[PDB]
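J.: Before I ask anything, let me first share the structure, which is written out below as structure tokens.
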Amino acid sequence: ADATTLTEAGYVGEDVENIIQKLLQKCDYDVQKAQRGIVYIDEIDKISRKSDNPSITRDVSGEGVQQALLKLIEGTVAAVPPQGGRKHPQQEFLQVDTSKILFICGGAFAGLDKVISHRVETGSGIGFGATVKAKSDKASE
Amino acid sequence: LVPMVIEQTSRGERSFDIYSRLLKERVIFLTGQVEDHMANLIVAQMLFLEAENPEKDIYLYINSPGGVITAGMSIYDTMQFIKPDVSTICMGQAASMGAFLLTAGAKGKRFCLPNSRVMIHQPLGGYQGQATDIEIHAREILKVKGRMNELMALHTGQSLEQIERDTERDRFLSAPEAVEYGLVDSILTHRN
Amino acid sequence: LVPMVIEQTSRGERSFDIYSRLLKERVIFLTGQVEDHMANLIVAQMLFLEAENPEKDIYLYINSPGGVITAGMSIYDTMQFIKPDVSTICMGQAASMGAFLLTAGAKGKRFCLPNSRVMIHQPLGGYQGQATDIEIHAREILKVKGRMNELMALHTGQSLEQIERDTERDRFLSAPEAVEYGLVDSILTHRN
Amino acid sequence: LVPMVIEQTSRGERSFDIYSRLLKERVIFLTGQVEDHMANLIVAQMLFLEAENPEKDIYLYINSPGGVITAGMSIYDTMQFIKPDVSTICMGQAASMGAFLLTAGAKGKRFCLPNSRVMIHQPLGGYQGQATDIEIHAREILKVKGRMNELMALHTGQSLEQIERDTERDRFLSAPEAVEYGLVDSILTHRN
Amino acid sequence: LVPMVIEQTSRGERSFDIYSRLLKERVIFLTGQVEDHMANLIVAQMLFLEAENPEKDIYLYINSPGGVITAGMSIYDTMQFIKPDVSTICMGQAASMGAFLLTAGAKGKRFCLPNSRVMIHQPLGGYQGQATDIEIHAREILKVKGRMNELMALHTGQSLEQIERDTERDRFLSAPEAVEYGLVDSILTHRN
Amino acid sequence: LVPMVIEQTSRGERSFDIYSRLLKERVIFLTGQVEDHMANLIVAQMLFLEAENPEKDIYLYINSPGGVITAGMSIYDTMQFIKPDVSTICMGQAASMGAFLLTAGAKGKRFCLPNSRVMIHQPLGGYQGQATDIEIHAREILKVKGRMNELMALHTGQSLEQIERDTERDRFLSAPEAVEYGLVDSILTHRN
Amino acid sequence: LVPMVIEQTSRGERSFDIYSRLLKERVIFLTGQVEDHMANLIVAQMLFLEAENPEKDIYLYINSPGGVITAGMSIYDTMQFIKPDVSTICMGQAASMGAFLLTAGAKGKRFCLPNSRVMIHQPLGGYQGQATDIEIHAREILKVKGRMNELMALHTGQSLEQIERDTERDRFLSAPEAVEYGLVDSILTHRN
Amino acid sequence: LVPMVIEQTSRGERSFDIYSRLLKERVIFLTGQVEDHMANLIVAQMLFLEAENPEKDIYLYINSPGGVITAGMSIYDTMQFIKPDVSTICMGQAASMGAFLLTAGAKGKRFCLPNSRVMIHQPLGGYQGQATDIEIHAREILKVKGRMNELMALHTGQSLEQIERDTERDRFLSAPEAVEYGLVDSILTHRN
């Protein structure tokens, strides 16, 4: 699957329970074997918050997706519609447990190297009394 | 114009002028003739920096040829008031007022560059008017002269009599000579 | 050049000039020759701070050699009008108007640095023209002199006749001397 | 340097200069020598506030030593044209034009600080040239003098004859004296 | 310092200077000595507003002591060229060029404030050099004098002979007198 | 100051200066004394517009009293070099250099306001030094005189002999007279 | 006031000043008297462009009445030092220093407008002091003269003897004359 | 005017000044007369670059006629203290102080452009006052002369006696002459 498509519940983008729906397709819509399946989540880097956000905008593509996945990864029962359906008061739902379902979130965290480069070689001070003994080294990403 | 600099760090990147960037690192530049406006600005930086971390030291770079006395006392009093120790460093030169602020720094945290120069002299002033007014102003500057010598003697460690004799006329002291006199504690030749 | 500082607020970070950052903390800087333009700026700050929090005290830092009498009165009248107590502090020096505004501060909240100076003198003025108009302008400066001596006597606590004798000619008062005279209440030597 | 202040609004925090922040509250600052450039600025501020809320009253702080007559009349006519009542306040002083504008405020909304100094005098002018041209310009300043005295009598309430005698030479009026004359209505000593 | 104002719009909050905000409402300020640079700025505003809405009427607030004739003609020609009617309002005063531009406004939309002062005089110039060159420049200024008088007679409605007699020397006209002469149409005493 | 304006586009509201906004519509303002600095700015504007759309015309508004020949000649060569036609409109006046640029405009696109004054004269300069140097500089300015007269004849259409005689001394031409002389083509009395 | 131009691309819209927009196209403007500060700015543009692309050509528009020789050599040495070929186009004129930089451009990429004026002369200098010091400075300026002549001969292709005789006194040249002399390669008349 | 430039990054495009953009590449420009304010700016840049990468070298482009010795010594001391090797480059010229900073660069990283002119002379100064004061000041300038010559001999490698003879009067050294003298290591004819 792709994390970018996922969005917080109650919005027009998408819901996080669709991930189980995709897994259900391969298992012939059998929840028993689905509980023992493995899941992969691509492009998780786009879900990260940028910086210093008050959250008044109620970010949906970002922080909202993470908050919903929390219970999913650790394991919680999820209501998955049968096929090509969206969550609604209707009873067209399938109780699926993600406790035994492995998750592999893979993403390209562009810019993380700079964060790591900072902490490793942030340095302290700029003047004569500062400690600039740390020397920035050229290393591959 | 001052060159703008950027800090490539987390929580976003921020652009500041080179002077403001160093201020974040607790570095205050004292340059040029001392006056009320520049001295007032330095006072704000000292008071400002105290709020973030009273324990961390503040650095003051002095390359001033001297100036007004009243403006200088506003800086001296601020340095002694705040809890963080103010480390003074002499770049290029430190005249009468700059030297008084240089020696006023925290004991053991006063430095001077190897080729820097220092000079100390008595206060200079003048008044035009009636004889009665002259006596008032003449008494005032003499009190200032005595007060400044007392403070310089305290920081340097020399006796009040020695300071009076040396400050009667301009006395130029090199970086090593200043260490012996007591104006500064050590010299910064190369980074270790 | 005025440096810019960063404030870590709840709604992200904001960049403020050194003087604006202190204004947020109810600190106003009175520096240089007093005039109509700068006086109208201090008045705006005092009124703005009153609206934000009338109970909290406003701090005024006075490092000035004096100036126009009328401009200073705008500041003095504004201080008395606003409910919050204005705490005056003297850095470097406080001349005739700087001293008048200094002593005008709230009782018990007037401070002075140990190496600061104070100077009180009668008003200065002049006019060129006919004898009739000279008599007019002369009466007002004499009236202004009496008005300023009455207000200074009130804050200092000394008798009106005593203020007249001292103000006749320039007088220089040190920080401890000002405490005895009544211009200030206490001295801020070190942070406790 | 003018300080910047933060205003908290429903949309979010916004930065305003100290003078613009007070403009939002219907406060206009008249300061310094009156002239065409500053006068047009005040006129624009008045018209702008009238559109926002023609019912709320505007405030005009006056600390000025006077200036050009023509520039002042633009402000006076604008104050009378617009619907909002303009409440004039005197800070520090109010000379010939500052006083004419001060008394021009809405009846019952003219104020002055306790130590403010008001002054009223006849117009000042001059011309160099042929005798014929001198006569032309001389008649205008006389008409302006008569026109200004008529308006002062209307606002203050004093007779035209009394205004002529008092305005022949510079007359200084304290805040209480101005109340009796009619230039102002009340004194703002302290906030109640 | 020019204050900044906030305008509420569908897109959101917008910040404008006091002069730009009024420009949005089709208001152009003509202030001070007329010259090439200020005139070109006014010309740019007239053309910009013409494109936005060629049907609505533009307003011109004239408070100026006059200036260069050539710069004024650029404004006058632009007013007659563009389709929108230009309404001229005199604030404070309108000298030779300001008056020419004031009367050049659209018939019926020329206004004057009650205490305004209008003055019209003939052109003034000078040249130093050879007699041949003097004859050239002398003829040119006379042509401008005749051209200016011919245009004023058209707008004011007075005969050409009458204009020559009145403009031979400086003539000051009040707001009511200007209405009779034909320079303006009505007076804006109060908001209705 | 220059008043900002808002331009509506597909992206959203955008802010532009009054001059920059007109530059977007291929309008360049030539104002004041011609000098190297302003000329290079006009040249840059022309080259920029050529890249955006070499087919669309460019409108140069000329209101200037003339200036340096070298600086003005950099604008003339730029106009002829670029493919788009450069229309020239005279506002207020166009002196010797302003007139050369005015007549240098594209044939049929040169315009003039009805009250604009176009003056043409021969080059003027001076040198101090040795006789040998004077001969060098005297020959150069005379060569420039023939070059300018040759080009002026080409654009106006008059013979070189007539241009030489007419430009031997200052010659003032009104907007209609300029049409017959060939400096311009039509007069923009009113928008049609 | 330099105008602002908007560059529109798929990524977004960016606003640049007219001079900066042309800088993206490797166009550097040399205007006015040559000096250390302006020359340093030109040097920074050459290094910046070299870093962006060391293969694309750089254009230099010259309009300047010469200036300091030392400042000019910094530009000349920089042009030869960097790999990119620096094209030179003379607009308006190119005096002693401008002409040296003009002819210093890459062979085959030196242009001039048809009406440009190019003047070349020997260095100008002066010294006041002792006879011994005069000999030192006099020898220095003569060495500079010979060095400049050698470089000009190399670029122009003329013999050293011919350049010495021609540069003894001011020698004004035209665009066609410069082509045969060797200062420039071609003349840009029309884009075709 | 300083032309701004845009750089492309993964996070996004950022606008930078021309000098600030080069500062990111460890390039500092020493231009004009040396003084306290400009020197402090160079010191701040050297320290800022040391923190970013103490191993990468720094490139200082020098083009100046000299100035204050105290200000220059601040730069000289800073260069030696910082770990990065400061590669000095002489553009145009390098006088007494400019040359002292040029030769102060790291051994093997001192360059000079081919047409640059280097100059070295002894310090110059003066004092007006009593004979006793003259003796004190004369001793200080002589000490500075000995200290500067001692350091020049160290960097250049020549004997102290030879430096004294050469520096007694102004000595102009071309780029090749400076290489053999020891002021610079090699000439930068081309990038390759």
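The numbers used for chain F are those of Swiss-Prot, and the residues that appear cover 16-207, in sequence.
Per the header of the entry, the method used was electron microscopy, 2.6 Å.
Just so it is clear, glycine is given a Cβ too, placed from its N, Cα and C backbone atoms.
Swiss-Prot lists these features:
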ACT_SITE  F:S111  active site, nucleophile
ACT_SITE  F:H136  active site
ACT_SITE  F:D185  active site
MUTAGEN   F:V17 to A  No ClpA-ClpP, little ClpX-ClpP complex forms
MUTAGEN   F:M19 to A  No ClpA-ClpP, little ClpX-ClpP complex forms
MUTAGEN   F:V20 to A  No ClpA-ClpP or ClpX-ClpP complex forms
MUTAGEN   F:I21 to A  No ClpA-ClpP or ClpX-ClpP complex forms
MUTAGEN   F:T24 to A  No ClpA-ClpP, little ClpX-ClpP complex forms
MUTAGEN   F:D32 to A  No ClpA-ClpP or ClpX-ClpP complex forms
MUTAGEN   F:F126 to A  Little ClpA-ClpP or ClpX-ClpP complex forms
MUTAGEN   F:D185 to A  Loss of protease activity, forms ClpA-ClpP complex
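Map these features onto the structure and tell me what's around them.
T.: A simple way to gauge crowding: the CB of F:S111 (active site, nucleophile) has 24 other CB atoms within 10 angstroms, across all the protein chains here. DSSP assigns F:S111 (active site, nucleophile) to a helix.
Secondary structure from DSSP puts F:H136 (active site) in coil.
Cβ neighbour count for F:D185 (mutagenesis position) (all protein chains, 10 Å cutoff from its Cβ): 18. For the recorded site, F:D185 (mutagenesis position), the DSSP three-state label reads coil.
Long-range Cβ proximity for F:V17 (mutagenesis position), meaning a same-chain Cβ under 8 A and a gap of 6 or more residues, is found for F:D32, F:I33, F:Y34.
Secondary structure at F:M19 (mutagenesis position), taken from DSSP and collapsed to helix, strand or coil, is coil. Just so you know, the Cβ of F:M19 (mutagenesis position) picks up 19 other Cβ atoms within 10 Å once every protein chain is counted.
If you take the C-beta of F:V20 (mutagenesis position) and look for same-chain residues 6 or more apart in sequence within under 8 angstroms, you find F:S30, F:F31, F:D32, F:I33, F:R36.
Residues near F:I21 (mutagenesis position) in space but far in sequence (CB under 8 A, at least 6 apart, same chain), listed by position: F:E28, F:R29, F:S30, F:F31.
Long-range Cβ proximity for F:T24 (mutagenesis position), meaning a same-chain Cβ under 8 A and a gap of 6 or more residues, is found for none. Secondary structure at F:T24 (mutagenesis position), as computed by DSSP, is coil.
There are 18 other CB atoms within 10 A of the CB of F:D32 (mutagenesis position), with all protein chains counted. According to its DSSP assignment, F:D32 (mutagenesis position) is coil.
Mapped onto three states, the DSSP output places F:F126 (mutagenesis position) in strand. The C-beta environment of F:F126 (mutagenesis position), restricted to residues of the same chain at least 6 apart in sequence and closer than 8 Å, consists of F:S102, F:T103, F:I104, F:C105, F:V199, F:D200, F:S201, F:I202, F:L203.
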J.: Taking just the CA atoms, what is the gap between F:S111 (active site, nucleophile) and F:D185 (mutagenesis position) in Å?
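T.: Approximately 9 Å lies between the Cα of F:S111 (active site, nucleophile) and that of F:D185 (mutagenesis position).
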J.: Can you check which residues sit near F:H136 (active site), meaning Cβ under 8 Å from its Cβ, same chain, 6 or more apart in sequence, and list them in order?
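T.: Looking at Cβ-Cβ distances below 8 Å from F:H136 (active site), excluding near sequence neighbours, one finds F:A110, F:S111, F:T182, F:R184, F:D185, F:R186.
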J.: Going through the recorded positions F:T24, F:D32, F:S111, F:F126, F:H136 in order, which have a C-beta under 8 angstroms from some C-beta of chain E?
T.: none
J.: Would you kindly determine which recorded positions in the set F:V17, F:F126, F:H136 have their Cβ under 8 angstroms from any Cβ of chain G, listing them in sequence order or replying 'none'?
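T.: Cβ contacts with G, in sequence order: F:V17.
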